[PDB]
Amino acid sequence: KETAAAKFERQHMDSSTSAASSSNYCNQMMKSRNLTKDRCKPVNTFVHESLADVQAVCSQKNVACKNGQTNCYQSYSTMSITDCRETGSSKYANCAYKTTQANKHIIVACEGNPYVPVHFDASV
């Protein structure tokens, strides 16, 4: 099975690039990260920062999680991120994604030992 921390890295970490290079980036990454096999993941966010810089968010501003949970943290600074949202004309198994590049604060839920991000709550 996949540990909740390795899963957050596979679905959200992309430190190799500084930001979405083309409008096909989401179609590319959603595919190389295995997020379109049993269905098209309708929404996913990639962060273009170092894994360390994203794990350090677990020691920043503590805020409520979108589900009420109290183990979410908001990054003090804005981070480079890419938003992948399934387009209306997307069809399993041929997923189509709109890619939107942006700089925003990310909010992730942290868990376990050591305290690492285990779920991407949102960005603002």
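We number chain A the way Swiss-Prot does; in order, the residues shown are 27-150.
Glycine is treated like the rest: Cβ placed from N, Cα and C.
If you look up Swiss-Prot, you'll see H38 marked as active site, proton acceptor. Spatially close to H38 (mutagenesis position) yet at least six residues away along the chain are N70, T71, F72, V73, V80, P143, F146, judged by Cβ distances under 8 angstroms.
According to Swiss-Prot, the active site, proton donor annotation covers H145. The Cβ of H145 (mutagenesis position) lies under 8 Å from the Cβ of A30, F34, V134, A135, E137, each on the same chain and at least six residues away in sequence.
Annotation comment: Swiss-Prot describes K33, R36, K67, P68, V69, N70, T71, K92, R111 as substrate binding site. Applying an 8 A CB threshold to same-chain residues 6+ apart, the list for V69 (substrate binding site) reads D109, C110, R111, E112.
Quoted from Swiss-Prot, the note attached to the mutagenesis of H38 to A states: Loss of activity. The DSSP secondary structure for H38 (mutagenesis position) is helix.
Mapped onto three states, the DSSP output places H145 (mutagenesis position) in strand. For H145 to A, Swiss-Prot lists a mutagenesis experiment annotated as follows: Loss of activity.
The Cβ neighbour count for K67 (substrate binding site), using a 10 Å radius and every protein chain shown, is 18.
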